[PDB]
Amino acid sequence: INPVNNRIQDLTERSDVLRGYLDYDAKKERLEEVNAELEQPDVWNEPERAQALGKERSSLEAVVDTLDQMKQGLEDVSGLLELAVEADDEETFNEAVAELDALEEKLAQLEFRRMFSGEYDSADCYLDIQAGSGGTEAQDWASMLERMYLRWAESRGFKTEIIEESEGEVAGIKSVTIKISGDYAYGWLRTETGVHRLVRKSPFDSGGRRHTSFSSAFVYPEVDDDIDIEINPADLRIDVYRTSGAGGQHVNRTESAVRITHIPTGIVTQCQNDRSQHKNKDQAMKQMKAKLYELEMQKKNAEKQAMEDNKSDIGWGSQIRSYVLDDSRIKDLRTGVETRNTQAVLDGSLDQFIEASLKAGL
Amino acid sequence: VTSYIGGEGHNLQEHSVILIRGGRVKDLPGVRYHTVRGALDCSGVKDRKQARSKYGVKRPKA
Amino acid sequence: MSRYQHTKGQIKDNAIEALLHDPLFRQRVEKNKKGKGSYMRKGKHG
RNA sequence: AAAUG
RNA sequence: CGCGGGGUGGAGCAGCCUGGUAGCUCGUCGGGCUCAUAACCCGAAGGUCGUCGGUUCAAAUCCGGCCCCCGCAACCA
RNA sequence: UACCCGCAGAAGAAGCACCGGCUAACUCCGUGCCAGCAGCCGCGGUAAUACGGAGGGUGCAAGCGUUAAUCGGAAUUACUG
RNA sequence: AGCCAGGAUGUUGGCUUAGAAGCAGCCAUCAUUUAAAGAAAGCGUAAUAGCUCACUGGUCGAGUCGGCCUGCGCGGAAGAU
Ligand SMILES: [Mg+2]
Ligand SMILES: [Mg+2]
Ligand SMILES: [Mg+2]
Ligand SMILES: [Mg+2]
Ligand SMILES: [Mg+2]
Ligand SMILES: [Mg+2]
Ligand SMILES: [Mg+2]
Ligand SMILES: [Mg+2]
Ligand SMILES: [Mg+2]
Ligand SMILES: [Mg+2]
């Protein structure tokens, strides 16, 4: 029953941690205010507001309710632990154990939802590691990072695959792309996007000076490549008319030239290469399709540009961890969690950082 | 022009009416001016007890 | 807080990578106190 | 014959 | 739409010439050289020949279909 | 009005800059190429008399600093030179 | 076919949901008081509520219902002296 006791001890701690991350009191307050708003009969006159408020309420309630359940269940288990120990009633002990297990499961579920609330969190990812401005040292650092990541991925049970590797001319790697397949792979790794700070005495420097080299990790999920949808003839205007210059009697009469127009967007494609109108239309159709594709691409790019611009805005805040090897201390800048086991971290003990980051929601 | 903002932390943002005083920053390329802390839209530096004149910090009354 | 004005212009693909290839995330090399680039003409307090 | 750090 | 030429590892080329056979240059990997990198030296690996069918005992090779590319021709009023 | 006499009681009345070198005045704590400083040189990457606070000190003082402005140093447009 | 009456109980069946009470669905589609009453066919609701319907009791007092086979017709049916 010592392991059971240990588990019990752990569970309270993690509950407390969860509460801290959540900011539980504030949540409770919010739930209360929302509840108060709800019972006021005037709030259901405005329908859009009211449904939103209801939506807000329920999740908050769940969060709160689960939390104290956890508080209570643990206490109950502790109470029954004594009975298990001294009185030596086995059935009761078993029941207590079962209860604890249930509680643990519930806790896990709550933590799970807190963690993997994003859309693409369940999916697999491409981890992209790029070496910095340093040179050989930077490349080495990047390589080290890559190694660490691989070790981490192997640890939890993910399938790693080196898609592209640009090798460093002296030592290490210039860049690497790693496909990481598995259950909730992106959700587990998405926090690691950012610049990593190595601080160590360079073995590649002849002077042997202490260098501060940087290398970026970039985790992005494998999005499903959507099929490029067939445009409807309802959305299309097809004009037919005579050609420019033309050249003959049959050309003056015949309307071979085709103008296809997209009604929702306002794009036009003209074609008058062929004698046959049908052929022209086909060619024009193709052109239109191509244009649509291009437009889609452009829109995608623009949105993407906005996103990074926003990311750029953070600037120095993209620096997520500091790996000091001289003083022997790793610090996550985002959370504030510190460890002196640098070598262990390098080997692949990232769970301590990653989990905390997930809990934070950054 | 471009002007340096001295002291730890500032309230400044876009469309903020400020007073600049001159004095070039050696490190920064093209910076020839200092903003005046404690004049116009610009606030004084928080929690300073020394060299307050330079940073627009009022006397801590006790 | 204040925005960092990066020297990359209009970022198109990835922001983090761009930042890494910027003066912001340049390498910081320590000046030796003893060894190679170690000679000081005048001391800190001399 | 012999480029670079 | 018609007539030709092509698709052979990472790449660029051969072979297809009368069916049985997989070659060259670069690249990749492991050594050696240098304090190290490059060059150089040694030793290796790596190809269901676009794809699907057909016929000979047997197909990269011959024939046909389909997909992709490159030429040409797509005309007289 | 200046000025003079009487009344009471220490009473109503001290700050500003600086302290690495130039340049008078040094230590501890906090921070860790960060935040910041800076006239020049440069300081800060975990024992910082250079950052920020404190104690101690130095210089000025109802002013003290900062900026701008001119001459000086600058014999660096040299008539003197 | 009209007309008058009832058109319930366990029950708001659970779940998953923001809510779900016959009617967002997913699913089971039972039994009860029995004249008969679907865990519900339509309208309705933030959802309930509410308004109809199915089936049934009463009145009324002779034919009625909707398929098949075929005959002939109707709409579908807009053009330039
Ligand atoms: Mg080729
Ligand atoms: Mg042969
Ligand atoms: Mg070599
Ligand atoms: Mg063969
Ligand atoms: Mg002195
Ligand atoms: Mg110190
Ligand atoms: Mg000084
Ligand atoms: Mg100081
Ligand atoms: Mg002169
Ligand atoms: Mg007819």
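What you see of chain A is 4-365, where the numbers are those given in Swiss-Prot.
The backbone N, Cα and C atoms fix where each Cβ goes, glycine too.
In Swiss-Prot this protein carries:
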MUTAGEN   A:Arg200 to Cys  About 50% ribosome rescue activity with ArfA, initial rate
MUTAGEN   A:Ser205 to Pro  No longer forms a detectable complex with TnaC-stalled 70S ribosomes
MUTAGEN   A:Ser205 to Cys  About 50% ribosome rescue activity with ArfA, initial rate
MUTAGEN   A:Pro206 to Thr  No effect on ArfA rescue of stalled ribosomes
MUTAGEN   A:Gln252 to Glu  Loss of methylation. No longer allows ArfA to rescue stalled ribosomes
MUTAGEN   A:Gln252 to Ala  No change in complex formation with TnaC-stalled 70S ribosomes
VARIANT   A:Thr246 to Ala  In strain: BL21 and MRE-600; increased termination efficiency
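A:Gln252 (mutagenesis position) falls within a helix when secondary structure is assigned with DSSP. Here the candidates are the mutagenesis positions A:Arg200, A:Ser205, A:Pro206. The one whose C-alpha lies nearest to that of A:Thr246 (variant position) is A:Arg200. In sequence order, A:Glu140, A:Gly211, A:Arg212, A:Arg213, A:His214, A:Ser216 are the residues near A:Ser205 (mutagenesis position), counting only same-chain partners six or more apart with C-beta under 8 A. Considering other CB atoms within 10 Å as the measure, the emptiest surroundings among the recorded positions A:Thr246, A:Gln252 are those of A:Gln252. The distance from the Cα of A:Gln252 (mutagenesis position) to the Cα of A:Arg200 (mutagenesis position) comes to 77 Å. Counting only residues at least six positions away in the same chain, the Cβ atoms of A:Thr215, A:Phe217, A:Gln322, A:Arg324, A:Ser325, A:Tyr326 sit under 8 Å from the Cβ of A:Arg200 (mutagenesis position). According to its DSSP assignment, A:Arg200 (mutagenesis position) is in a strand. In sequence order, A:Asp143 make up the list of same-chain residues 6 or more apart from A:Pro206 (mutagenesis position) whose Cβ falls under 8 Å from its Cβ.
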